[PDB]
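Trainee: Would you mind keeping the following structure in view while I ask a few things?
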Amino acid sequence: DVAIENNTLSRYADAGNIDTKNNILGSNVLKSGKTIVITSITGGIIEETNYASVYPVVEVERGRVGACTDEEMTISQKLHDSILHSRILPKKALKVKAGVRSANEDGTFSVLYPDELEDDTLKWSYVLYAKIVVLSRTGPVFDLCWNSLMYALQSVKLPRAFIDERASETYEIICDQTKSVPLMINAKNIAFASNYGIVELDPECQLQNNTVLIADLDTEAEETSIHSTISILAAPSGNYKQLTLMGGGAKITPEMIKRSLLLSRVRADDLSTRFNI
Amino acid sequence: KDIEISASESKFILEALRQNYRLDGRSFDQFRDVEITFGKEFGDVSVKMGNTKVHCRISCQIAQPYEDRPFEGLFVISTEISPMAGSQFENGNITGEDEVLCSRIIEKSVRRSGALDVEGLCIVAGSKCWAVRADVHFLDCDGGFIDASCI
Amino acid sequence: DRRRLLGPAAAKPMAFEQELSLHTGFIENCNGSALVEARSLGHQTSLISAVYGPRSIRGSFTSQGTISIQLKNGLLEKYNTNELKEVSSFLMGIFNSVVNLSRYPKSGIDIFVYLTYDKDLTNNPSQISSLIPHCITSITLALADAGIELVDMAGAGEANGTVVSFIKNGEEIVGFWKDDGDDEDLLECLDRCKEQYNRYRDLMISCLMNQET
Amino acid sequence: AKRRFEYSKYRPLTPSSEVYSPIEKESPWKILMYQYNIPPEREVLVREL
Amino acid sequence: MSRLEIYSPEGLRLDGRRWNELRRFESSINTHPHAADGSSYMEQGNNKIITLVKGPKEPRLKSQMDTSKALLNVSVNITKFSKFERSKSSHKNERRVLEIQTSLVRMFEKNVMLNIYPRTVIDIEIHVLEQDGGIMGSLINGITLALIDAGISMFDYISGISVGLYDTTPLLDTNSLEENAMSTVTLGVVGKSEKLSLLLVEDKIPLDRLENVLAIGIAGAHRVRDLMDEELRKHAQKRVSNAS
Amino acid sequence: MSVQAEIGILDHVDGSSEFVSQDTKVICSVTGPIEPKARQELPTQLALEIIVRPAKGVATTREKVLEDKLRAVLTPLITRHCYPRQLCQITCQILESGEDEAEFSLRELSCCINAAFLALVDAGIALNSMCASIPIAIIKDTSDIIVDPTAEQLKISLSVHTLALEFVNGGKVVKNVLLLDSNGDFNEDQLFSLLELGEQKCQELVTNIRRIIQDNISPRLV
Amino acid sequence: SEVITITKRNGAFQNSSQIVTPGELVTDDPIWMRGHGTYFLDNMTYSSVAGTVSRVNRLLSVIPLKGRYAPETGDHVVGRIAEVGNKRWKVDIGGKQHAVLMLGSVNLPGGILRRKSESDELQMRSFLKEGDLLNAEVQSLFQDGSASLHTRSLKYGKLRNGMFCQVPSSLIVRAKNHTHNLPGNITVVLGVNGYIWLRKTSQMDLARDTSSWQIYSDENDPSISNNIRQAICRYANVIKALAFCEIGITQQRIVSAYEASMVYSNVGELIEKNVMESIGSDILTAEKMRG
Amino acid sequence: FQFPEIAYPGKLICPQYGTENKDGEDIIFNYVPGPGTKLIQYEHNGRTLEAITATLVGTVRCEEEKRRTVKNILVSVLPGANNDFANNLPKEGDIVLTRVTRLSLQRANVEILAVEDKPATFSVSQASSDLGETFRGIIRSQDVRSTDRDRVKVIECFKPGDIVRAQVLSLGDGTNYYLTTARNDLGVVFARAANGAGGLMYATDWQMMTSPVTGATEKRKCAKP
Amino acid sequence: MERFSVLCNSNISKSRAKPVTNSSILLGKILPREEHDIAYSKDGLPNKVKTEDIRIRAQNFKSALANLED
Amino acid sequence: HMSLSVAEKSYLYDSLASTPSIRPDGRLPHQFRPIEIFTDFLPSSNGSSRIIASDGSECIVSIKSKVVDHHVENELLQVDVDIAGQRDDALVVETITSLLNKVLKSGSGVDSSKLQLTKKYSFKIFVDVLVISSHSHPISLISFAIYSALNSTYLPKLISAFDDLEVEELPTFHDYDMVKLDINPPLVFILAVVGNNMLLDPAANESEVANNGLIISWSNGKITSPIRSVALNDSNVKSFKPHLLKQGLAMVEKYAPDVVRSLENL
């Protein structure tokens, strides 16, 4: 079962009272079973002189100090590669529409921005930094991190930027502490994660008065002994973003791939429904 | 990991050097012939000295120069060793005695010496500069790594 | 960086009634865990404490246990790493009196405290001091939940930047943290934090009874 | 060349090389008691022999 | 804003010295008795170096232990306040520094038999308090003095020197300005011999110059070696007088 | 499918190879079985140290994924229980991408799988079976399934695929699918048409591979 | 200087028979046998260290001015256990290497009555534990020069009922005995290695001048008077004072300094430099006019 | 009834000593600390005092264990799925399930997984097997079997990965515990053919282990059900 | 013991059996949440399971693994 | 740092925990050990000091200056702590670094007015600490050295006008001439708690057996923050009665001026 809490850690959590200190653009808390996932989205302003992605920093807590494990390295890249290849975030959606700030001599403070100019252009660009914390891990956790990141990306607000008259001394370019616009991403490309496994069990079963497949791998027992696995990122439109297959313990029949596609599609329907409500 | 050499080898090679002889049948002042092969792309070069095989790849990308040097571009040389050249080398061991020496020899021979015109790597002063990178790949080892790398 | 994905290095970051909620034993990855949420006025703090141990150290000849505490930034990057180490050193100076070390020879207890969030509202025409009593509350709960023997319940309070931790029903002190604020608040802060201690203590004891039940 | 011979029994065990003793003397009966694994009840007998 | 030259027609340099003058040398033994087995405080010009020799002693990890020879370690701490302009970052991991540390080790591995202290470790800690040219040569002299103070056996002295070259003639013992102005050669000299433990050239140097530059350095290093013997012997005489 | 490979090119390694498909050139080396580090030791099985080096720049998280997928293929191939408490170092140095590395890593992964297998063969390490990997892509308008696509074809692709199968019985029986890495979106009819034509060209490749192996190695034997 | 004595100095980092120099030649007589501190090439004999030339018979050597203490066979040393491994301890003595001990080189509680057990080698930590101090005699020497210790005596064993302090090993020489009884009912143990143990005088010491189950107990004497404790502190300070003046520590020197230090009311007055220097100076001059 | 049934960590239960009046004679109740309790020192008004204090949150249970009478009461605290069980630690005489990590010629080292309780039930020691934090133990060649203690072929007794039920003679050093499979109920319990590559094998003879699946037979040291 | 009474008694009295109010601002509801499961029927619609029922699945397996020897 | 046996530690506790407390040395509960201080030996820096303890503990402090815009540079005094042969990252290093920076904040225990040059520019002070050797908590050792260094520091003198809002002249400094940095550096005292006794300047062996410890700052003739309780060791740490805390503050409050008086000599 999956239960989430979106926009709880963001600065845009409350409409009336906005956090002046918090720099989180979008957030998501997720817990599937025992494993808990906490995603926070931050940003940056970059000058610019087809689709892009975000830069995730996953921290899986196992209770050991030291550098980043090979797990955290691969996941950070796998999240970055999948988003980049699933075409979720276009480079045009990250374009910064700036503005101007003209100040009266204590008479007034004026800020002006134009919608029309940006459409004509159709130029600072936004960059989305992500950090994903994982608590209480119990198995393959890439899917959990992906789903939490997807829900977090569904709700991201990009604050507008502007500069008070300045000369190319030191000049500080600033964003607005209030005004912001919602991030526009392709919902048609939005996918969700799920894992599957293939194994054979010898043991006989008693009776009282041919391959088998397991969905959503958890527990050490399944992660350790099941060497034939399938990973899917599926979309509600029914377009599929990616597919991970590796058989190391048993043969992978085409009939099992089809079930996974059906299983993955069903998961996408379930996840999609949750987002709507 | 420490390589094992027989006492018999250590006595044989040492005695052979006193008789002006060596295993690969060379002289004392002789340098093994160097073979240079260029790839399809520019900056792709393969240097071979006997069994010693090294490969270098030159690349560059638009970057911004340091505040201290607004007229100079960026230039770095990478020589990370790998177990491919032999199991004697630890993967990513960039602090070992021989590794740091080799890294410093190349740097003082190319970087510090100003073999490359870093001033000509500047596009717009204090704003945009080219960043040339020299990546050396030690494919296999039969000695002479420093000589192979400089070439 | 070849370890993580820091993105473009030529870019720049963004430039612009006491209430308690206690929950323990919600993490199956460690031996003991705790969740502490406090909301006062416009200021609220939520942190998670994870305990791993006691686990045997090979070759260790120590006749007692060894405690290690580390604070982490869960979301908002506010507190300096240098300051996090300072509090950690302060926290370990407290629980080394609280934890019965004689029970775990040749062993070590690692304590991870994740400061996932703190929300600060400041009006316009120290800082980490207020979080300290909540960190002590979280750890003492996580240790007691883990099964680690504690000589007494550790608790604290924050009064005008002056933090002081109590055990044995406020009769003695296991930690003292004073930054800035004002002088001659010695007697006052000791009395105000003692009330916060007793309040935090009973809720901590009730917490274990509830979840344990 | 220096070392001097003396009867073994009188001297307390000595670290120094110069002192020489024909036999070690702490538990001569007992040393050999360990070897044949002789019980301490027979110990009195063993010492006499 | 200013400008400056190197060598004037009057035979004078930017600091006032002539072509062949050693800077002020002060040497100091047994400066940190309660911190190390051997210690030396070096003052060669404005250069200020603390050198500590800790050992031979038990290794902290049995994994790193040689049963045939002692383990020799050297760590150079170039402080952030060594120069006029304080460096923001630490210099410890810097590839330039790793090469220096490596270089120094290679030098003294052949100068101490290091066969008479098996299953031990010799740790050499160095702190550079102030820097003003020829820091490598000063590092060499500091280690040699400190090692001797520790009563650690070695075959001979190793004296370090700095060489500055302009036009036809090199300048002995270069400071930072001269080092900035012209290429320098750092020489490691063993005892009173002509044998070099360390030959270090990091900038461009005409090939004609080196033979003569080496000749100047070796002669100057001999003077430095003589001074060091005087420095320790003189101290001993002074210490004996103090005792009396 | 006009690939070209050489075996035993490195001197200071137990086994090595150089696989080339189109532009994509990868050189691989294998040392083992040898003494493992304590943190690498496996009580009963062989420990694999897998390293992937990029053609340009240093190894990043990208190559960390190439190492992971390459691990999924090589692990079940090797009879690991023959070497308990032992290590096998496997290093891949990609010499030429043969593709836009900023967008794809398809051809580099397949070439690494084929090269690693060849290096394992050269090193004389116990293998349960044989293996071959090919890159596949799908066109934007034509939607055709192109096996071994060029770099230019990848630019205009809708999906990219890495397929590595496990073969037994003289390279005629597909024991299992070691790795299938599909990025993009799919239709069922295209997939099986791809698998049918793909199996044919793979079988032709093994036959060619067998020829190459015999021709080079036979002069060495007696 | 009522609370703290702070000596200050400005503009300076710090304050203040043939001659021997490096590269120096000692002799050119090839008949000589070259010893420590020297090295040779044909007829020439050179010095390897800074020190004084020593000629004993035909053996030419150079005695260094400084260096590590060296273990001679039969020395009475005091050491603190560094590590416990296998069937031995490695005990810090203060040399180049840790002291070596063999389970068969120590004496078990109950002794002769006691029977050999194979569980002793697995329970060595119940006898000697890291940090413990003890008396020991250098039984033998290893090839490199390391020492093998033994405590096969009532005289040797675990130390208690006192306090530890150390002086440079050069200030303590070999003697007939290193355990001494002093006024104030305290006993000193002057290890040749420079490690010194000051404790309350036990019955053992008294017997010499004229329970085997608790020879490894960490417990001290439950009844130790303040007068003994304040005596230990005083003996400690005067020993440090003798060490500060490079004065060789002997039993006569210690007691002499202890009684001479009685001039100063508070014991803490003995930690100041001028007090230490004068106390040592008074001892040398006392030996002058008495000699 | 005098002492609270359930005590949280830090709650006072009962003083050091106790006594009551019955049958015209004083009965002395001696309170001794147990699992979950810790005898500590508390002073009030300048007065020193020792009392039994619980260290774990649990219900409290007492049990008697051993002219003028004489008594001894054991005071302890029991918690009250997830199981931790730290108090449980390998001690001389206990039975322990282990797994073979490596085989040498003169001995066989393993790692401790679970420990048998006392009246079957076991106490599982949770630790990371890919780190080395797990307790390691060593089974000597002389401790393999009582039959022919001198010459024993270790290859024909144990095998890497095989599960071995043994009894610990002594703690040994920090590295290795001492393990003996001399008796009948001790030996290889669970094992597979070819170091775990084949199928499951079962114990028939004490010195022979067979597999009723592939018909494979490997020589092991088997125990008795 | 009487000293115990005055101090012990005083200590016992102080707590006052004060009432406790339960709330979670954000994290508390989601983190301590026990494990849950759902099943997708042929309709494709998710289906919930009773908490008691889920446990029953656990206790039934334990009896079928222990007692039901073959 | 120091390693002691169980027997030695108990004896030390008996010696020091006694009602008439006796130092193993023989000191009184307020007596410091003799120290030596050197100043003005680094000409390259604006100020410098070197403190030597009786146990060989040695610390070197350097003071360097830099002109900064105080409108963008919040902290005008940065303390940096280091130890050769020691990693920078270590818990002890960062804690002391964080602590010292609070002790010498711009608007807490330091007259930052004396660092101001113009309306827009001020002097940033870099206090670099180098601990060569130490056998106990070096916080008080470093504090004495920083004090001595800051009281012998000389900064460049400004020439140009001090109104950047209007005329906006580039900051220029007259050659040769310099102005002594008039400032009041705070001191950091460390205490040891053994039983019910409080000791000033805890020795190594004393700290090992101590039940607890206190870090109390001192400025302008009064107690000031940061005030921190600290575990000198980790094997014998116990809670302490509040009266001990008040005793410690009182103890510092009466013996500090004596220390400052012996330290204020130019």
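Chain A is numbered as in Swiss-Prot; shown residues: 51-99, 126-198, 208-253, 270-310, 327-394, in order.
The deposited model was determined using X-ray crystallography, 4.6 Å.
Positions of Cβ are set from backbone N, Cα and C atoms, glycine also.
Got these off Swiss-Prot a minute ago, pasting:
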{"type": "MUTAGEN", "residues": "A:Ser162 to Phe", "note": "Interaction with RRP46 abolished; when associated with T-246"}
{"type": "MUTAGEN", "residues": "A:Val212 to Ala", "note": "Interaction with RRP46 abolished"}
{"type": "MUTAGEN", "residues": "A:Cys230 to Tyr", "note": "Interaction with RRP46 abolished; when associated with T-274 and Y-276"}
{"type": "MUTAGEN", "residues": "A:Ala246 to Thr", "note": "Interaction with RRP46 abolished; when associated with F-162"}
{"type": "MUTAGEN", "residues": "A:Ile274 to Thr", "note": "Interaction with RRP46 abolished; when associated with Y-230 and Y-276"}
{"type": "MUTAGEN", "residues": "A:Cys276 to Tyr", "note": "Interaction with RRP46 abolished; when associated with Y-230 and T-274"}
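If you look at the structure here, what lies around each of the features I listed?
Mentor: Counting only residues at least six positions away in the same chain, the Cβ atoms of A:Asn290, A:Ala292, A:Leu350, A:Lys358, A:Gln359 sit under 8 Å from the Cβ of A:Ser162 (mutagenesis position).
For A:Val212 (mutagenesis position), applying a Cβ distance below 8 Å and a minimum sequence separation of six or more within one chain yields A:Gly93, A:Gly94, A:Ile95, A:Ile96, A:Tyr131, A:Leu170.
A:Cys230 (mutagenesis position) carries a helical DSSP state (H, G or I).
Around A:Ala246 (mutagenesis position), taking its Cβ as the centre, 20 other Cβ atoms fall within 10 Å, counting all chains.
Secondary structure at A:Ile274 (mutagenesis position), taken from DSSP and collapsed to helix, strand or coil, is coil. If you take the C-beta of A:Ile274 (mutagenesis position) and look for same-chain residues 6 or more apart in sequence within under 8 angstroms, you find A:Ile95, A:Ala246, A:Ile248, A:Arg251.
The C-beta environment of A:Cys276 (mutagenesis position), restricted to residues of the same chain at least 6 apart in sequence and closer than 8 Å, consists of A:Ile95, A:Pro244, A:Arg245, A:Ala246, A:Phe247.
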Trainee: A:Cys230 (mutagenesis position) has how many other Cβ neighbours within 10 Å of its own Cβ?
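Mentor: By my count, 26.
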Trainee: Go through the mutagenesis positions A:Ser162, A:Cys230, A:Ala246, A:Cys276 for me and flag any whose C-beta is under 8 angstroms from a C-beta on chain C.
Mentor: A:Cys276
Trainee: Indicate whether A:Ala246 (mutagenesis position) is helix, strand or coil by DSSP.
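Mentor: The three-state answer is strand.
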Trainee: Which state, by DSSP, holds A:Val212 (mutagenesis position): helix, strand or coil?
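Mentor: A:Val212 (mutagenesis position) sits in a strand per DSSP.
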